[PDB]
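**Student:** Following this message is one structure expressed as structure tokens.
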Amino acid sequence: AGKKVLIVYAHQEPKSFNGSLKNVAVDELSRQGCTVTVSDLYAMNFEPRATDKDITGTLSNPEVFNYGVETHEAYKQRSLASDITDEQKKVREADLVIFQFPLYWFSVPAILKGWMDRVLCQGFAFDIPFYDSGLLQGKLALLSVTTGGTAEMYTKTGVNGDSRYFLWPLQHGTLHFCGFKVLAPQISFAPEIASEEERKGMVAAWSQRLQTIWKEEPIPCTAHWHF
Amino acid sequence: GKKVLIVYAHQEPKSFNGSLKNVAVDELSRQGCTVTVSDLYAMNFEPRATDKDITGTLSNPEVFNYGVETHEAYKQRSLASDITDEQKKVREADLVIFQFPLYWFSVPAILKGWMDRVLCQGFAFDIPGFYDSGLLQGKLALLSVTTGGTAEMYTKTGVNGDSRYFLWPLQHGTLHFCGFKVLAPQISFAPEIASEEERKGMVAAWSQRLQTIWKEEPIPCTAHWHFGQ
Ligand SMILES: Cc1cc2nc3c(=O)[nH]c(=O)nc-3n(C[C@H](O)[C@H](O)[C@H](O)COP(=O)(O)OP(=O)(O)OC[C@H]3O[C@@H](n4cnc5c(N)ncnc54)[C@H](O)[C@@H]3O)c2cc1C
Ligand SMILES: Cc1cc2nc3c(=O)[nH]c(=O)nc-3n(C[C@H](O)[C@H](O)[C@H](O)COP(=O)(O)OP(=O)(O)OC[C@H]3O[C@@H](n4cnc5c(N)ncnc54)[C@H](O)[C@@H]3O)c2cc1C
Ligand SMILES: NC(=O)c1cc(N2CC2)c([N+](=O)[O-])cc1[N+](=O)[O-]
Ligand SMILES: NC(=O)c1cc(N2CC2)c([N+](=O)[O-])cc1[N+](=O)[O-]
Ligand SMILES: [Zn+2]
Ligand SMILES: [Zn+2]
């Protein structure tokens, strides 16, 4: 009872296939009785750049600027920019964080990379001394990604290599590092090339999966699993 | 008459990344290379991929698709001038160096947005016309990366796994995809942790390698190189 879900959504176009996957997730989780929140990064015009503007008032060291150190101190002293702290409050509350994005250069769009860079700061998401000691432990995360390339292109012997290869920085380097349990990713291959029956199939496979995500076991987020 | 582009992503000129950038400029300049630096934070480079990147009529205003609309805008010469400025720098370069701190096992978002917006279809690749037939064929690229984690942490049985694991999306998914020959990356491990002499050692090791980069062969940018299966 009482689950909270955050969808971090990174697509420019509401009528896009990513938009449809986002809306189906909202409708399905909402129908289940979940509390749902969406961060529509493009709609918020989310700032992706990691700068000194992220710290309100005086800097820890004005002579030489170190983003990691200065955000860590600002977090502790409650003087991070309000857009960062609004996102952190959403993450703190969520039991599950879904990231919904098109694959850009085997990775996340820059706007979503900037959300990770700015929101997941030391003191909040991890400290030194991460992974299993990571501060977001107990939370689930699940990447829902769309690609331009077909499934066949993303195999061990295909041009792009296994899709698990590009997931490692996101799943292990980021999500696991912060203490998340990672659910198996949802990959919708090459929707722009797909038939309208296929696109419907992939959208329904997504909603079908959402009906039972609370029963899913996390993946073993290991080198072995990805490689 | 070699031309070099450094795409540089650090907020602070006094940083370790700034030092590596400066010795690259100094050393390449001393050899007689033509050198350009794109200092992204200093340019306040726009990382977001939006419809502002296209001037003039969208091909399909009703449903906006960034890849389609930028491809068409490239061909029509209606991309925003900050994108076209960077493309002219890439077009002219024999060697592109990326210099950046590792952020979440990847590039900082500002540099990610440079890749997302500069390397568009028609310019960097076509469908078909990618990997070994990518449009930037004949050009060299080199990642010069700094990390918070030490070398021990970035081994096969280290906490982070091998450093080559995180290089795949950049080296293969992006640089090789666009037709670049990729040189072996320069990784400067954990400079904030290092001693004064070890930081100097790492700077001098970069300088020293640059003296001879024109003699280097590219790596085999393969799954086996990155992953050893
Ligand atoms: C900078 C950049 C870098 C990229 N790098 C990579 C990369 O490294 N690797 C890779 O594989 N790809 C890459 N791509 C391709 C990219 O991942 C795809 O273009 C994207 O995933 C397609 O998803 P979409 O939401 O944008 O689809 P859309 O084009 O918006 O939708 C596909 C079709 O589905 C339709 N649709 C919408 N909703 C529904 C619904 N309810 N039911 C049925 N149909 C519907 C739409 O009308 C549309 O025709 C890159 C693209 C860009 C722009
Ligand atoms: C959002 C974020 C995400 C991150 N994710 C990762 C990650 O996934 N993995 C990881 O390993 N790390 C990660 N880090 C750490 C990051 O990679 C390091 O902080 C960065 O690489 C350190 O490089 P720097 O240039 O900033 O060093 P600096 O902060 O500048 O410090 C290095 C020292 O070298 C000194 N120095 C400068 N020039 C010279 C010179 N000429 N000779 C001798 N000494 C000199 C400086 O004064 C300084 O004391 C992350 C950091 C942030 C903020
Ligand atoms: N269709 C594809 O296979 C494709 C398409 C694009 N662009 C056209 C959308 C990109 N990409 O931009 O990196 C990459 C791939 N890819 O398989 O690595
Ligand atoms: N020093 C490290 O070990 C380190 C430090 C940082 N931050 C403090 C600079 C990050 N990181 O930001 O995810 C990651 C790692 N890491 O090895 O995966
Ligand atoms: Zn892991
Ligand atoms: Zn390759």
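We number chain A the same way Swiss-Prot does; the residues here are 2-130, 132-229, in that order.
This entry, so its header tells us, was determined using X-ray crystallography, 2.2 Å.
Heads up, the Cβ atoms here are built off N, Cα and C, so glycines get one too.
The following feature annotations were taken from Swiss-Prot:
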type    : residues                                                     : note
BINDING : A:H12, A:18-21, A:104-107, A:148-151, A:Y156, A:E194, A:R201 : FAD binding site
BINDING : A:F127, A:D128, A:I129                                       : substrate binding site
MUTAGEN : A:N162 to H                                                  : Loss of activity toward CB1954, no effect toward menadione
BINDING : A:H174, A:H178, A:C223                                       : Zn(2+) binding site
**Student:** Taking the mean position of the Cβ atoms of A:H174, A:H178, A:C223 as the Zn(2+) site, which residues outside that list, in the same chain, have a Cβ no more than 8 Å away, listed in sequence order?
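**Tutor:** So the additional residues around the site are A:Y133, A:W170, A:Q173, A:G175, A:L177, A:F179, A:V184, A:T224.
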**Student:** Applying an 8 Å Cβ threshold (strictly under) against chain B, tell me which of the binding-site residues A:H12, A:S21, A:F127, A:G151, A:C223 fall inside, in sequence order.
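**Tutor:** So none of them sit by chain B.
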**Student:** Which binding-site residues of A:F127, A:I129, A:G151 contact ligand 3 in the sense of C-beta under 6 Å?
**Tutor:** A:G151
**Student:** Around the substrate site (A:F127, A:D128, A:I129), what further same-chain residues have their C-beta within 8 angstroms of the site's C-beta centre?
**Tutor:** A:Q123, A:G124, A:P130, A:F132, A:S135, A:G136, A:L137
**Student:** Measuring Cβ to any atom of ligand 5 with a strict under-6 Å cutoff, which of the binding-site residues A:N19, A:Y105, A:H174, A:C223 qualify?
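**Tutor:** Cβ under 6 Å from ligand 5: A:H174, A:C223.
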**Student:** Where A:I129 (substrate binding site) and A:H174 (Zn(2+) binding site) are concerned, what is their Cα separation in Å, rounded?
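**Tutor:** A Cα-Cα distance of 17 Å.
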**Student:** Looking at the binding-site residues A:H12, A:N19, A:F107, A:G151, which have a C-beta within less than 6 Å of some atom in ligand 4?
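**Tutor:** Those binding-site residues that pass the cut-off are none, since no Cβ is under 6 Å from ligand 4.
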**Student:** For A:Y105 (FAD binding site), just count the other CB atoms lying within 10 A of its CB, please.
**Tutor:** 24
**Student:** I'd like to know which of the binding-site residues A:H12, A:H174, A:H178 has the most other Cβ atoms within 10 Å of its Cβ.
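**Tutor:** Within the set of binding-site residues, the most crowded position is A:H12.
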